[PDB]
Amino acid sequence: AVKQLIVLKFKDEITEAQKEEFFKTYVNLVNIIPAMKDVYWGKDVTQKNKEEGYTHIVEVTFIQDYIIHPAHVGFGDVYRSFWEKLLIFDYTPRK
Amino acid sequence: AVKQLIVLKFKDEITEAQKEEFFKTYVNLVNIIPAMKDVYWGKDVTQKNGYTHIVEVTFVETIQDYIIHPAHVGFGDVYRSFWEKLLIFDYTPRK
């Protein structure tokens, strides 16, 4: 199974309630994007690399059907102003 | 459950065989460290952004035990010349 890791920092203007609604909306995308099987998210507690400033993590389990899906594109349309930086990684987890 | 996410880029001199050995050793750490419950790793395929690899470790208090642990310290002592940069995040996955 294939995973997508999203690492992000929100702009300073964005409030806590706004972030909770951002993640809740992204989690509910699972029910309307057939490619999306699972989503978890989390906030970094240790701030080991605070020079970089990334604060949150999203784990999505599945990608082209998702990328152009209007729900996915629409989510990007609504919330793009929320994030100051963003890294995306796609990979197959192994041992 | 608490997860540790490690994002890294290797030095250009590091070879594919070395990286494979790096990850197999890191994965076997689950056998030596009681706090370490599970490990997966993967290589980013998309290159959307310089980071190339991810490691997912499954366990916050029992993270301190891992961090100080001689096997974890020893792993860093062996292999830290391998990586050019790394990010580390600790979080509790939720939805």
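Swiss-Prot numbering applies to chain A: residues 2-63, 69-101, in that order.
According to its header, the structure was obtained by X-ray crystallography, 2.1 Å.
Every residue gets a Cβ built from N, Cα and C, even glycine.
The feature active site, acid/base catalyst is assigned by Swiss-Prot to A:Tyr72 (among others). Following the DSSP three-state reduction, the secondary structure of A:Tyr72 (mutagenesis position) is helix. Same-chain residues at least 6 positions away in sequence with a Cβ under 8 Å from that of A:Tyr72 (mutagenesis position) are, in sequence order, A:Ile34, A:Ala36, A:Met37, A:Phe63, A:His78.
For A:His75 (among others), the entry in Swiss-Prot reads active site, acid/base catalyst, with the evidence type experimental evidence. Long-range Cβ contacts of A:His75 (active site, acid/base catalyst) within its own chain (separation 6+, distance under 8 Å): A:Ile34, A:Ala36.
According to DSSP, A:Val31 (Mg(2+) binding site) sits within a helical segment. What Swiss-Prot records for A:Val31, A:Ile34, A:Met37 is Mg(2+) binding site, and it gives similarity to another entry as the kind of evidence.
Other Cβ atoms within 10 Å of the Cβ of A:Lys4 (mutagenesis position) number 20 in total over all chains. DSSP assigns A:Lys4 (mutagenesis position) to a strand in the three-state reduction. As a published mutagenesis entry, A:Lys4 to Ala appears in Swiss-Prot alongside the note: No effect.
Swiss-Prot documents A:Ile7 to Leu or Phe as a published mutagenesis change and attaches the note Slightly reduced activity.
Looking at Swiss-Prot, you'll find the mutagenesis A:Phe24 to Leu noted as follows: Reduced activity. Of all Cβ atoms in the protein chains displayed, 18 besides its own lie within 10 Å of the Cβ of A:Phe24 (mutagenesis position). In the three-state DSSP scheme, A:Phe24 (mutagenesis position) is classed as helix.
A 10 Å cutoff on Cβ-Cβ distances gives A:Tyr27 (mutagenesis position) a total of 19 other Cβ atoms nearby, all chains included. Swiss-Prot lists A:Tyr27 to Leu, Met or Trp among its mutagenesis entries, and the accompanying note reads: Reduced activity.
What Swiss-Prot says about the mutagenesis result for A:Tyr27 to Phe is this: Increased activity.
Record note (Swiss-Prot) on the mutagenesis of A:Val59 to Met: Slightly reduced activity. Using a 10 Å Cβ-Cβ cutoff, A:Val59 (mutagenesis position) registers 19 neighbours.
For the mutagenesis experiment A:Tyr72 to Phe, the note given by Swiss-Prot reads: Total loss of activity.
The number of other CB atoms found within 10 A of the CB of A:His78 (mutagenesis position), across every protein chain shown, is 18. Among the mutagenesis results in Swiss-Prot, A:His78 to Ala, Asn, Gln or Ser has the note: Total loss of activity. The residue drawn here is the original one.
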Proximal residue to A:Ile7 (mutagenesis position) among recorded positions A:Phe24, A:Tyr27, A:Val31, A:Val59 (C-alpha distance): A:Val59
Subset of A:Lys4, A:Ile34, A:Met37 (recorded positions) with C-beta under 8 Å from chain B: A:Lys4
Other residues, Cβ within 8 Å of A:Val31, A:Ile34, A:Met37 Cβ centroid (Mg(2+) site): A:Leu30, A:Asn32, A:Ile33, A:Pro35, A:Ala36, A:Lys38, A:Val40, A:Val61, A:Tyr72, A:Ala77
Between A:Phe24 (mutagenesis position) and A:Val59 (mutagenesis position), the C-alpha gap once rounded to whole angstrom: 9
C-beta crowding around A:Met37 (Mg(2+) binding site), within 10 angstroms: 22
